[PDB]
Amino acid sequence: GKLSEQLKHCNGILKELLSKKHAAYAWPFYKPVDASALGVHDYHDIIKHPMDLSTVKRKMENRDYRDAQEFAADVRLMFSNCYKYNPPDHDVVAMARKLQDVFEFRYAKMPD
Ligand SMILES: COC(=O)[C@H](C)[C@@H]1N=C(c2ccc(Cl)cc2)c2cc(OC)ccc2-n2c(C)nnc21
Ligand SMILES: C[C@H](O)COC[C@H](C)O
Ligand SMILES: [Cl-]
């Protein structure tokens, strides 16, 4: 059925994270990490709970998230996985920080 007001805001955020204006740093987060394709054969030994924006989108459409907090925990898990696997100076980490800045500042504008 209809998303709660808070989940509508979350959906708006998700749409923004997937939009062209953020694509320069958001693109690595669009789909699940393909460890074999990228040659990172230790990725799934290190990252026990993969997450990505396509998965968040599917969960939103399927009404998997019961509240905004559950949604935010998944988006933050996605960034945390990036910070866990990669050295802090790597390009993909800089991209994560930038997308997380976009995310956290709009999430903070959550309606009430
Ligand atoms: C060798 O290290 C890697 O390839 C990372 C595992 C990988 N880097 C990258 C990565 C590496 C360099 C740049 Cl400039 C951007 C992303 C990556 C690439 C993608 O291509 C579709 C998908 C996901 C990632 N990603 C995410 C998210 N978190 N870590 C990565
Ligand atoms: C860069 C840190 O990992 C996340 O910072 C969030 C802040 C709102 O930019
Ligand atoms: Cl959280």
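To match Swiss-Prot, the residue numbers of chain A are left as they are there, and the shown ones run 344-455.
In case you wondered, yes, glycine gets a Cβ from its N, Cα and C as well.
Swiss-Prot annotations:
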type	residues	note
MUTAGEN	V376 to A	Abolished binding to histone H4 acetylated at 'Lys-12' (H4K12ac)
MUTAGEN	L381 to A	Reduced binding to histone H4 acetylated at 'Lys-12' (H4K12ac)
MUTAGEN	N429 to A	Abolished binding to histone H4 acetylated at 'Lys-12' (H4K12ac)
- Message: For a quick check of packing: other C-beta atoms within 10 Å of the C-beta of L381 (mutagenesis position), how many?
- Response: 9
- Task: For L381 (mutagenesis position) and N429 (mutagenesis position), determine the Cα separation and express it in whole Å.
- Result: 13
- Taking the Cβ of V376 (mutagenesis position) as the reference point, list residues of the same chain whose Cβ is under 8 angstroms away and which are at least six residues distant in sequence. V383, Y386, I390, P393, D395, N424
- Could you find out if DSSP has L381 (mutagenesis position) as helix, strand or coil? helix
- Query: Sequence gap of 6 or more, C-beta under 8 Å: which same-chain residues meet both conditions with respect to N429 (mutagenesis position)?
  - Reply: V435, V436
- Looking only at DSSP and grouping its letters into three states, which state does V376 (mutagenesis position) belong to? coil
